[PDB]
There are 20 protein chains.
Amino acid sequence: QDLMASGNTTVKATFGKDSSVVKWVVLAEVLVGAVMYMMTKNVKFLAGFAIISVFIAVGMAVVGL
Amino acid sequence: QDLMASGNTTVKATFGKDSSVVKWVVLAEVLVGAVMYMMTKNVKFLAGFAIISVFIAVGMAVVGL
Amino acid sequence: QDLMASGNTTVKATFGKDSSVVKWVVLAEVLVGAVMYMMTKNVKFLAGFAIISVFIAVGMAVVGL
Amino acid sequence: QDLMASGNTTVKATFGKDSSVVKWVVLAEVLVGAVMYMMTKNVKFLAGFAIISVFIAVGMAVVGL
Amino acid sequence: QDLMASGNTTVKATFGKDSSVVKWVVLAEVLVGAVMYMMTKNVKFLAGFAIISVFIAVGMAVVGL
Amino acid sequence: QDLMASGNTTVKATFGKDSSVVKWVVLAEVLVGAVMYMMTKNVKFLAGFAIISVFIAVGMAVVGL
Amino acid sequence: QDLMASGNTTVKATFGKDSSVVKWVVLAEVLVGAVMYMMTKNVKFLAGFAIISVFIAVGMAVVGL
Amino acid sequence: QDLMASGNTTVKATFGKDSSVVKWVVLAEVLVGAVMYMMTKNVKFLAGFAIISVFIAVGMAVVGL
Amino acid sequence: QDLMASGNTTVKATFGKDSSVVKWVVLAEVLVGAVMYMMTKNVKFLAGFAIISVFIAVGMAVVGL
Amino acid sequence: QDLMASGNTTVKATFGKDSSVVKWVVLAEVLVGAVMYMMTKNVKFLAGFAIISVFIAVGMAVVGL
Amino acid sequence: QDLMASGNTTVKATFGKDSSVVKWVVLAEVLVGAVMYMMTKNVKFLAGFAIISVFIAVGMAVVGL
Amino acid sequence: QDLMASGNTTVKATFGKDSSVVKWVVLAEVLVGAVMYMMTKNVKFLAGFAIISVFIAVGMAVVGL
Amino acid sequence: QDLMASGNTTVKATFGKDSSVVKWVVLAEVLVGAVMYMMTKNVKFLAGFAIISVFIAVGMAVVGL
Amino acid sequence: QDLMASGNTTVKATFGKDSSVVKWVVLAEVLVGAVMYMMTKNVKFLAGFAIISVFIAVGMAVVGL
Amino acid sequence: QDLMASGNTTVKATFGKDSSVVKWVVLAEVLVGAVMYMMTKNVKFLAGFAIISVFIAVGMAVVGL
Amino acid sequence: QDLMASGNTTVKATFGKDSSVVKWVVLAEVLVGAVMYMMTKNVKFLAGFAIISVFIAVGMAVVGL
Amino acid sequence: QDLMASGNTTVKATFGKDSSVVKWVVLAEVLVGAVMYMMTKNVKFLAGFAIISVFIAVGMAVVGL
Amino acid sequence: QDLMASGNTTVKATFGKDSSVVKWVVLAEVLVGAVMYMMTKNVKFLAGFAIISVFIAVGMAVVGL
Amino acid sequence: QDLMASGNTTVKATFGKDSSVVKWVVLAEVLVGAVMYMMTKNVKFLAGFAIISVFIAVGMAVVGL
Amino acid sequence: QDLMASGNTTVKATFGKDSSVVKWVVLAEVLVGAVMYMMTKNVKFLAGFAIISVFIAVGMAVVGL
Ligand SMILES: CCCC/C=C/CCCCCCCC(=O)OC[C@H](COP(=O)([O-])O)OC(=O)CCCCCCCCCCCCC
Ligand SMILES: CCCC/C=C/CCCCCCCC(=O)OC[C@H](COP(=O)([O-])O)OC(=O)CCCCCCCCCCCCC
Ligand SMILES: CCCC/C=C/CCCCCCCC(=O)OC[C@H](COP(=O)([O-])O)OC(=O)CCCCCCCCCCCCC
Ligand SMILES: CCCC/C=C/CCCCCCCC(=O)OC[C@H](COP(=O)([O-])O)OC(=O)CCCCCCCCCCCCC
Ligand SMILES: CCCC/C=C/CCCCCCCC(=O)OC[C@H](COP(=O)([O-])O)OC(=O)CCCCCCCCCCCCC
Ligand SMILES: CCCC/C=C/CCCCCCCC(=O)OC[C@H](COP(=O)([O-])O)OC(=O)CCCCCCCCCCCCC
Ligand SMILES: CCCC/C=C/CCCCCCCC(=O)OC[C@H](COP(=O)([O-])O)OC(=O)CCCCCCCCCCCCC
Ligand SMILES: CCCC/C=C/CCCCCCCC(=O)OC[C@H](COP(=O)([O-])O)OC(=O)CCCCCCCCCCCCC
Ligand SMILES: CCCC/C=C/CCCCCCCC(=O)OC[C@H](COP(=O)([O-])O)OC(=O)CCCCCCCCCCCCC
Ligand SMILES: CCCC/C=C/CCCCCCCC(=O)OC[C@H](COP(=O)([O-])O)OC(=O)CCCCCCCCCCCCC
Ligand SMILES: CCCC/C=C/CCCCCCCC(=O)OC[C@H](COP(=O)([O-])O)OC(=O)CCCCCCCCCCCCC
Ligand SMILES: CCCC/C=C/CCCCCCCC(=O)OC[C@H](COP(=O)([O-])O)OC(=O)CCCCCCCCCCCCC
Ligand SMILES: CCCC/C=C/CCCCCCCC(=O)OC[C@H](COP(=O)([O-])O)OC(=O)CCCCCCCCCCCCC
Ligand SMILES: CCCC/C=C/CCCCCCCC(=O)OC[C@H](COP(=O)([O-])O)OC(=O)CCCCCCCCCCCCC
Ligand SMILES: CCCC/C=C/CCCCCCCC(=O)OC[C@H](COP(=O)([O-])O)OC(=O)CCCCCCCCCCCCC
Ligand SMILES: CCCC/C=C/CCCCCCCC(=O)OC[C@H](COP(=O)([O-])O)OC(=O)CCCCCCCCCCCCC
């Protein structure tokens, strides 16, 4: 008797591991990092996209959708 | 002579430990954390999904539904 | 010559220490706290369910139903 | 020559210090306070049942039934 | 010798668990919630249809028509 | 003996899943979001139309008209 | 038996993909961005008109008017 | 059946490519840059008017008024 | 044998699609919107006359006078 | 057989495009904007009289008095 | 048949281009600017009276009283 | 028919070129500059009273009271 | 054959342009404005007596007593 | 034939230019300003009594009692 | 014929130049200044009691009670 | 006829020159200064208690309680 | 021939300057002010009893009983 | 001939200087201040009980019961 | 003739010097201070429980319950 | 007659010296210190867990639960 069971499918494909939103977030990270590195010359901005990637992976395994 | 005993079943499966609402809350946490980390570069946002998980567990054992 | 003595039983089992209404109130507290913590990142919301629990206990001993 | 002297007994046991109505009023106070605290997070609602209790005591000593 | 026994049938099918009025009430809830969420951006409006559903169920079991 | 059975058809096509009112609500959401994003520059307004869409779907399956 | 079918045409041409309101919103974005960049010298304001454009496109395909 | 078609002309000549407001914005940029360069001696302020100019051009071609 | 058939003509020209009352209502809307926008500076008042117009159209087609 | 046709003339000259009320509204806008700019130093108040002007024009063409 | 034509004269001399209210507004601007410059040492306050002057001029030509 | 013409005299002598308020503002500038120079040893504070003086002069000629 | 012609004189001097009632209304406005300005510090109260004056003038010319 | 001419004298001396009420209003202004300045340290409160004084003067000349 | 002339005496001695309320206000200023200086180490708080004193003097001469 | 004359005594001994509150303020100053000097090694913190002392003296002579 | 002259004495001592009712009103004012100040921390409540006192005095001199 | 003289005694001992109500008000002040100081860390809450005490004293001397 | 004398006992033991509420307030202070010190590293939070303790003592001696 | 005596036990074991919350606070301190030391290389972060420990001890002895 679960009254919100009908939506998982949609959610899983719009906000999920294989979805467009996630790729847009990672693309934004790349561009922000490049623009900041040009202005400050600080190496901490060259790792940005890596730490996010691993993070997202570890996250989606805890939800189990 | 308990007059609201008939509903527990439904409640327990719609708002419970094994329910879709809880997974949607945790998914929202992941996405909010990623978007905030991209804009501020602050590490406090990388722990978000963990502290929530433990919290929910400790909560559902106190209700005992 | 008490004219409302016949109802205590029912009341005590519908609005009492061992009743479904109380568990629904505590469950609502858990869910509200999680949703608020996700949006504000403020630790005051992680204690909610504890303070309510003790409160209810201290209350039901003063009524003595 | 008091023409309403016959009823005190009944009144004293239905609307009195040791009566069911008073316990139902205090129980309602507990429940209202918990539900309001969950929605507002304001501490003024955690004192409700105390101030009522003392109040009722001081009242019943002035009537002297 | 029950003088209003003839009507239950009609009532049970016009104002009952399986009736059109109940579905119209739940539909109104959905639409009101969507319109309010668009104007305020407050999440309390996304739960509306669930709490009503459970409520109606628990109600119709107490009447026993 | 259901006395309001004659109207479902009309209702289902005027206030339903495939109806004009729903599309006008979603269009209003798009426009409100764009105007607010221009003035505040806050990303929470870029998700508006998605969360509403899923919501409506999950709603219309619970009514079953 | 749809009772509001007569208006779509008008709506689609006044609040639509090819309408004047949308162009006025995008023009406002350009001007706000220029005035803010002059006062703060922050590059985040140089992307404004792009993100809005894509957004509107993705929106109008979900409504399907 | 476009109900706001009558205004484009006026808008296009008051808030447009060939309008006085745009020239006042660029003039303000020149003056702000000179005053800031005098106080800080930083070369980033000598490019201000160029980047704005190109920006406005690219903007007005996307609106197509 | 319709006993009120003689009046439609008059009604249709005094309270109708092409009548003076409707234009006075729309004129009042324009003036109220301008006066409110001057005092609050809120954009919701700039759409008033549009939503009314479409509304009236959709209405007069349902009456069919 | 239009029973309110006699008044348009008067209305059109008292509440119209060429009327004193409209000029008083625009004058009030100028003065309010100046007084607010003096106290806050915010540029949004320097555009007030323009947006109103265009608005009124677009309005009076939809009424067609 | 203009019913408010009798007042323009008075208005034009009390709230107009050559009126005392306007001079009091500009005087207030001068004094506010001096007091703020003394406390912050920020040059943006030295232009205040100029931008207001031009503004008022451009305004009074659009009203045409 | 100017309805606020009676006050200029008073205003001109209380908030004017030859008034006490202006001298108090300039005196405050002197004292603030001395106290700041003692703590920072920065020469920009030794010009304060000059730039204000010229400013006030140029201001009072634009008001023409 | 006008049956109420005898009273105009009296009316015109008791409720008229040159009458005591009007001066008492304007005096009340002055006092209310001062008391409100002292408590709120809002400038809208400093214009009160002006707008009323013009209003009364424009009114008495429309009656023509 | 003015029927309320007998009272002006009294009014003019109780609610007038030379009356006690006006002095009490100005005294209240002084005290409110001092108490607010002590708590906020904002200079806008040091001008209060001046602006009121001029205001009252300009008011009493328009009434002409 | 002044109807509130009887109270000046009392007022003048309770809310006046030589009254206890004024001394309590100045004492509060001293204490607030000391406590704030201890926490911030900012010299603007060492002048507080002086500026208030002069202010009160200049005020009481304008009321003339 | 001074209506608040009865309290001076109490005030003068609780908030006065010879009172405990003043000594607690000076003690707090000593402790804050020592803790700050330990962390920054800046000599400006070694004068704190002196400047406060003189200040309080000069203050209490202006109140004259 | 005054037909109600016999009662003044009684009235003057029950509702008068030296009567118990007046003291009860002033006592109520004190208590209300204290309770409100405790809950809001707003200084306007500390003046209550003073303004009432003067008021009553000025009132009883106008009646002359 | 004072008709309410019989009650002063009772009033004076229930609502008076030496009464329980006053002590309960002061106790409430202490507790409210402590709870607020814990949450905000603002020193204004540490003076609460003092200012009330003096206030009550000054009040009871004006009533003279 | 004190009508609320019967309650002091209860009050004195529930809201008093030796009561559980006071210990819960001090415990809350300890926990809040520790959590804040962990996040900010500011020493002002290490004194919290001391200043409250003394405060409560000084308070309970002024009430004298 | 202590009305909240029933809860101490629970409180003492959930918020106490031997409780899980305290250990979680100290664990958080360790982790925050390590992460900060890695990024800044400042030795002040290596003492964190010690100062907290002593603090908590000294606190729990003052409450005496
Ligand atoms: C729906 C369409 C999505 C389209 C995705 C394309 C994204 C392209 C973004 C490129 C922007 C580059 C701008 C930039 O680098 O400026 C630097 C600023 C730094 O500002 P700050 O650190 O000084 O406060 O950086 C910032 O502060 C933030 C600016 C960038 C944030 C906006 C992008 C958010 C999109 C996230 C999508 C969420 C979808 C639900
Ligand atoms: C029923 C369908 C549920 C679908 C669940 C999908 C959720 C996907 C959400 C992704 C949104 C990402 C937006 C974002 O990151 O923006 C950042 C903002 C921060 O705003 P602020 O901190 O500046 O005030 O973040 C915010 O402030 C909050 C924005 C996100 C909150 C909306 C999500 C709430 C859904 C909870 C479901 C409750 C169900 C009863
Ligand atoms: C009879 C069936 C009971 C079913 C119980 C299931 C409860 C599940 C509730 C989950 C709701 C989550 C919504 C949420 O978190 O939104 C946050 C808002 C906060 O609003 P605000 O602070 O901005 O004013 O939060 C709020 O403001 C309040 C929203 C939640 C209140 C509704 C729940 C009340 C049920 C209490 C039952 C009483 C029974 C007599
Ligand atoms: C004879 C049988 C008695 C049974 C007693 C059981 C009582 C259980 C009550 C639980 C109700 C909880 C509902 C609740 O908390 O909602 C909050 C509202 C607040 O409304 P508002 O503040 O926004 O106006 O709260 C309210 O506004 C008031 C709602 C509660 C009032 C109804 C209870 C009155 C019973 C009193 C008995 C009198 C007997 C003569
Ligand atoms: C017999 C045919 C039934 C047809 C059912 C279709 C229902 C469709 C309703 C859609 C209406 C949407 C309007 C809306 O969302 O406006 C918001 C307002 C909120 O007003 P407020 O909160 O500001 O006071 O919302 C409101 O305040 C209430 C407006 C909606 C209430 C009217 C619907 C009641 C129908 C119930 C049927 C009962 C049958 C016995
Ligand atoms: C029947 C014809 C329907 C036609 C549909 C076209 C809708 C087009 C709407 C475009 C309006 C844009 C205005 C806007 O963005 O202003 C922002 C405001 C925000 O106000 P606030 O947040 O500051 O209180 O936003 C608001 O607060 C709300 C303003 C918009 C609400 C009005 C639209 C409601 C239509 C819903 C239709 C219901 C049908 C039953
Ligand atoms: C119907 C005729 C439409 C005419 C369209 C022409 C638009 C031209 C607008 C140019 C305004 C430039 C002003 C400006 O840049 O000031 C900056 C402010 C920023 O304020 P803030 O960030 O400090 O709160 O910016 C703001 O905060 C917002 C100010 C701009 C908002 C007003 C424009 C809204 C028009 C939207 C049309 C909706 C139609 C339904
Ligand atoms: C309608 C008439 C328009 C007249 C146009 C003439 C503009 C002349 C402006 C010259 C101002 C020079 C002042 C200056 O350089 O000071 C520097 C400050 C920097 O402040 P900050 O960086 O320290 O926060 O700079 C600033 O922070 C901003 C100060 C300048 C902003 C005001 C100009 C805005 C006019 C835009 C017109 C919009 C029309 C809708
Ligand atoms: C026949 C003799 C006439 C004597 C004329 C002398 C008038 C002197 C009036 C001075 C009253 C000042 C009181 C005041 O300022 O209080 C403010 C209140 C505001 O109340 P609110 O806004 O909070 O609802 O303000 C108000 O709300 C209204 C209070 C004032 C209204 C009473 C005056 C009406 C007289 C009009 C004469 C009509 C003759 C037919
Ligand atoms: C008939 C006898 C008249 C006696 C005149 C003596 C007046 C002495 C008044 C001194 C009061 C000082 C109180 C004070 O400064 O508190 C500040 C508050 C501010 O409140 P807020 O801004 O936070 O809403 O300030 C306020 O909000 C308003 C409080 C003061 C208003 C009351 C005085 C009104 C008297 C006007 C006389 C009218 C006669 C018709
Ligand atoms: C009738 C008896 C009068 C007794 C007079 C003795 C006054 C002694 C006051 C000493 C209080 C010291 C408290 C203090 O310094 O705290 C600082 C706060 C600053 O708060 P903030 O700036 O952070 O908002 O400071 C504040 O924000 C304000 C706190 C002080 C305000 C209360 C004193 C008002 C009394 C005025 C008397 C008016 C009589 C009508
Ligand atoms: C009623 C009992 C009074 C007991 C008096 C004993 C006072 C002992 C205080 C010792 C505290 C030492 C703490 C310390 O030095 O920390 C440094 C901080 C500096 O903070 P910041 O500069 O980084 O913002 O310093 C601060 O920022 C401020 C912290 C100290 C302020 C609290 C003391 C105020 C008491 C004043 C009494 C007023 C009575 C009405
Ligand atoms: C004949 C015996 C008289 C005995 C006199 C003793 C009076 C003692 C009164 C103490 C009551 C304290 C209660 C209190 O402070 O509560 C605050 C409320 C405020 O309510 P609100 O502002 O939120 O609407 O305050 C109020 O709203 C009003 C509550 C107080 C009003 C009742 C007192 C009226 C007595 C007047 C005597 C008239 C005799 C003809
Ligand atoms: C007859 C028996 C009397 C018993 C007296 C014992 C009193 C004990 C009270 C302890 C309550 C502590 C609660 C507290 O501190 O919460 C803080 C709130 C602040 O709320 P806010 O500022 O956010 O609106 O604080 C408040 O807003 C107000 C809450 C406290 C007010 C209730 C106490 C009133 C009793 C007055 C007695 C009057 C007798 C006629
Ligand atoms: C009846 C049972 C009582 C049980 C007592 C146990 C208390 C344990 C409390 C531990 C809470 C720790 C939470 C915490 O430290 O979070 C920090 C926040 C700071 O918030 P902010 O400064 O950012 O606005 O801190 C806060 O802002 C406030 C959060 C803590 C306030 C809630 C505790 C109040 C209880 C008082 C009892 C009154 C009884 C009448
Ligand atoms: C109920 C389950 C509890 C689980 C306990 C496990 C705690 C593990 C925490 C590890 C987090 C490490 C994150 C970190 O080091 O980031 C550094 C930031 C510094 O931020 P800032 O200084 O730049 O403002 O650090 C911060 O600013 C603060 C981030 C850490 C604060 C969150 C932990 C609070 C838990 C307290 C429990 C209270 C229970 C009532």
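Going by Swiss-Prot, the residues shown for chain D are 57-121, listed in order.
According to its header, this structure was worked out by electron microscopy, 3.5 Å.
Placement of Cβ uses the backbone N, Cα and C atoms for every residue, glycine included.
Copied over from Swiss-Prot:
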MUTAGEN   D:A69 to E  No effect on propilin synthesis. No effect on pilus formation. Resistant to phage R17 attachment
MUTAGEN   D:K73 to A or T  No effect on propilin synthesis. No effect on pilus formation
MUTAGEN   D:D74 to G  No effect on propilin synthesis, no effect on pilus formation, resistant to phage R17 attachment. About 67% conjugation efficiency, E.coli still sensitive to CdiA-CT toxin
MUTAGEN   D:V81 to I  Slightly reduced phage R17 attachment, reduced ability to retract
MUTAGEN   D:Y93 to D  Production of small amounts of propilin and pilin
MUTAGEN   D:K97 to A, R or V  No effect on propilin synthesis. No effect on pilus formation. Inability to support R17 phage eclipse
MUTAGEN   D:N98 to A  No effect on propilin synthesis. No effect on pilus formation
MUTAGEN   D:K100 to A, R or T  No effect on propilin synthesis. No effect on pilus formation. Inability to support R17 phage eclipse. Reduced DNA transfer
MUTAGEN   D:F101 to A  No effect on propilin synthesis. No effect on pilus formation. Inability to support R17 phage eclipse. Reduced DNA transfer
MUTAGEN   D:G120 to C  Resistant to phage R17, conjugation normal, provides partial resistance to CdiA-CT toxin
MUTAGEN   D:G120 to D  Resistant to phages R17 and QB attachment
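Scoring each of the mutagenesis positions (D:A69, D:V81) by how many neighbouring Cβ atoms lie within 10 Å, the top position goes to D:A69. Cα separation, D:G120 (mutagenesis position) to D:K73 (mutagenesis position), rounded: 10 Å. Checking the mutagenesis positions D:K73, D:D74, D:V81, D:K100 against chain C with a Cβ-Cβ cut-off of under 8 Å leaves no residue at all.
Each residue contributes its Cα atom, and for D:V81 (mutagenesis position) and D:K100 (mutagenesis position) those atoms are 19 Å apart.
Nearest neighbour of D:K100 (mutagenesis position) by Cα distance, taken over the mutagenesis positions D:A69, D:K73, D:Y93: D:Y93. Under the three-state DSSP scheme, D:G120 (mutagenesis position) falls in the coil class.
D:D74 (mutagenesis position) falls within neither a helix nor a strand when secondary structure is assigned with DSSP, and so counts as coil. Closest to D:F101 (mutagenesis position) in space, going by CA atoms and restricting to the mutagenesis positions D:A69, D:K73, D:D74, D:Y93, is D:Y93. Taken residue by residue with DSSP, D:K97 (mutagenesis position) is part of neither helix nor strand, so it is coil. All protein chains considered, the CB of D:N98 (mutagenesis position) has 9 other CB atoms within 10 Å. Using CA atoms as reference points, the mutagenesis positions D:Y93, D:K97, D:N98 were checked against D:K73 (mutagenesis position), and the closest is D:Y93. Counting other Cβ atoms within 10 Å of each Cβ, the mutagenesis positions D:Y93, D:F101 show the lowest value at D:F101. Checking the mutagenesis positions D:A69, D:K73, D:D74, D:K97, D:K100 for a CB within less than 6 Å of any atom of ligand 14 leaves D:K100, listed in sequence order.
For the pair D:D74 (mutagenesis position) and D:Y93 (mutagenesis position), the C-alpha distance works out to 29 angstrom.
Distance between Cα atoms for D:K97 (mutagenesis position) and D:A69 (mutagenesis position): 39 Å, as a whole number. Of the recorded residues, D:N98 (mutagenesis position) and D:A69 (mutagenesis position) place their C-alpha atoms 37 Å from one another. Cα spacing between D:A69 (mutagenesis position) and D:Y93 (mutagenesis position): 34 Å, rounded to the nearest whole number.
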